[PDB]
Amino acid sequence: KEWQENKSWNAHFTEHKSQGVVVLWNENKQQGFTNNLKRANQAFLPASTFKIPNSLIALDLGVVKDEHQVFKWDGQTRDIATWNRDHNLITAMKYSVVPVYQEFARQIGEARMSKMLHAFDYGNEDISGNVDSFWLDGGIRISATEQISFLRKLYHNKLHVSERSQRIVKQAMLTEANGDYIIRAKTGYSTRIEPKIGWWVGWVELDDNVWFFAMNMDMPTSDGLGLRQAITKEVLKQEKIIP
Amino acid sequence: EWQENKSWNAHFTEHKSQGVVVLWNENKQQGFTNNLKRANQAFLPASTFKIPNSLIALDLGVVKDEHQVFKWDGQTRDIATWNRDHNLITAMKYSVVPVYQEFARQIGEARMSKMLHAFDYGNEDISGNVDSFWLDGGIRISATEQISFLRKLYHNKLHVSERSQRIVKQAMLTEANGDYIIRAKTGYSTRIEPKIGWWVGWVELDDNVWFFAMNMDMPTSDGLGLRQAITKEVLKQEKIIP
Ligand SMILES: *C(=O)[C@@H]([C@@H]1N=C(C(=O)O)[C@@H](S[C@@H]2CN[C@H](C(=O)N(C)C)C2)[C@@H]1C)[C@@H](C)O
Ligand SMILES: *C(=O)[C@@H]([C@@H]1N=C(C(=O)O)[C@@H](S[C@@H]2CN[C@H](C(=O)N(C)C)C2)[C@@H]1C)[C@@H](C)O
Ligand SMILES: [Cl-]
């Protein structure tokens, strides 16, 4: 079977009074696994997971020259302390620094942004709303399975931007690495529009396979943000993908 | 299990449109689509919701049978065929919204919600009152979820009576000749972008059934005949119909 539903994962959500979906894709076997086929295909605002396409576009157009170029803090004090400082592409993705990315989006502009998202086959391809906030409160919507589709293209250097742009963004996605696995991923937290959700999308590299993943979960308060990674890792552990 | 056939894209291109056709071969348990991503994107069902609405109305006795007359309220609407009395068959044929809104009000939010959950029909998070949610964007469903729903209806597997299912399948009858029968329902969603047309149903042959669900961009009503015409071009290419 190409898609298997595994309701046993639901226990990882219920143990925290949570609801959500984990989608896994076994690249070598070309098979998918999820606790909820319907929610796997439900499309939501990408929030900070949009930094993946945003970064690729910015690099390919030369808005970002490389991963060292520094984006000076604009001096406005924001509620997230790590945003109140200078950043490069690596640290901007690590601390999800929206204001840096909003500047990239303004410099890309609506025509190039729209064209590029069409070329990437990204979600519903709709950038309606403010050019610099549409991924937080505009028309764009992507599901977990569509996040996987997009990430598999990035993994294989098959998106319609240069190989270099793809390699730099994969470098910026680096989240965790040890002797057992590498995780390249990006978190999101959508709060402007209901329903409020957390995301974690990315992949696990093993010695001889890659497992892509995309999860989202209801997120009524920020109390639960750690569960985005913790529930995903419980699933990976259950499936014997990681120790 | 699923096969992407981009050659069908040419049937949309001939017409300067974009869309998706999903087919399912019941005997072989295999699916075909020109567009896997669009096949799984959820769109407002519009008039295709009359299929579940009918099943629920019959099953709860809101509709006694397919002969019961629902009188016109005397208010002239934009669609001429709505300005007259209807029964279930004609209300389905002419997609008579005001008749189906009254069914929904009599079903009521609680029963509608529970029954659509039981059918596994549409998004988990439905919003909007019972007479409007299915017009205004409070529910959405993909082409592949339409197929799964219609497969259960075909086999009398939904959690309503066999009688309710047989009556709705009768009301869905669209075309029959010596080569095939088509049971289906059209949709035209205009209140939220992208405006789309649907056609969902199945083709009965002597020894197999092919389920189908298509939707396609519909920026004006001029293209509405393409819902059936494009589907049938795909059926004809696939040797399902002569
Ligand atoms: C992206 O979806 C949104 C951002 N993502 C966040 C999140 O995951 O909480 C925050 S920023 C993040 C909070 N902790 C990090 C930090 O500073 N340290 C770990 C030291 C940064 C934000 C809501 C974005 C659209 O706002
Ligand atoms: C359903 O999606 C919506 C209805 N569907 C329509 C359609 O397919 O055009 C119209 S009613 C339809 C128009 N032509 C038929 C007719 O009167 N004759 C064939 C003579 C009836 C409508 C937008 C519904 C949600 O409104
Ligand atoms: Cl790296």
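Numbering, chain A: per Swiss-Prot, residues 23-265 in sequence.
This entry, so its header tells us, was determined using X-ray crystallography, 1.7 Å.
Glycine residues also receive a Cβ, built from the backbone N, Cα and C atoms like all the rest.
Summarising the annotation, Swiss-Prot assigns active site, acyl-ester intermediate to A:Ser70 and lists experimental evidence as the type of evidence. Mapped onto three states, the DSSP output places A:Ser70 (mutagenesis position) in helix. A:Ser70 (mutagenesis position) is surrounded by 22 other CB atoms, counting those within 10 A of its CB over all protein chains shown.
The beta-lactam binding site feature in Swiss-Prot is assigned to A:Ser70, A:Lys73, A:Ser118, A:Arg250; the stated evidence is similarity to another entry.
One mutagenesis experiment catalogued in Swiss-Prot, A:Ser70 to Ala, is accompanied by this note: Does not alter thermal stability.
A:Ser70 to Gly appears in Swiss-Prot as a mutagenesis experiment; the accompanying note says: Increases thermal stability. Abolishes hydrolysis of cephalothin and decreases catalytic efficiency about 60-fold with respect to ampicillin.
Sequence-distant contacts (6 or more apart, same chain, Cβ under 8 Å) of A:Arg189 (mutagenesis position) comprise A:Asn179. Annotation of the published mutagenesis A:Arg189 to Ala in Swiss-Prot: No significant effect on catalytic efficiency with respect to ampicillin. Very little reduction in dimerization at neutral pH. Predominantly monomer at neutral pH; when associated with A-206. Slightly decreases thermal stability. Significantly decreases thermal stability; when associated with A-206; the original residue is retained in the structure shown.
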Looking only at A:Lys73, A:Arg250, the binding-site residues on record, which one has the least crowded Cβ, with the fewest other Cβ atoms within 10 Å?
A:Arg250
Which residues, in sequence order, are found in the same chain with Cβ within 8 Å of the centroid defined by the Cβ atoms of A:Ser70, A:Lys73, A:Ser118, A:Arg250 at the beta-lactam site, excluding those residues themselves?
A:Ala69, A:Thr71, A:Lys208, A:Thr209, A:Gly210, A:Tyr211, A:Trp221
Between A:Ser118 (beta-lactam binding site) and A:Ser70 (mutagenesis position), how many Å separate their Cα atoms?
6
Should we count any of the recorded positions A:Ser70, A:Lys73, A:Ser118, A:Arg189, A:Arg250 as near ligand 1, judged by a CB under 6 A from one of its atoms, and which?
A:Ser70, A:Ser118
Report the largest Cα to Cα distance, in Å and rounded to a whole number, among the residues A:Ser70, A:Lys73, A:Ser118, A:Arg250 that the record lists as binding beta-lactam.
17
What whole-number Å value do you get for the CA-CA distance of A:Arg250 (beta-lactam binding site) and A:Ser70 (mutagenesis position)?
13
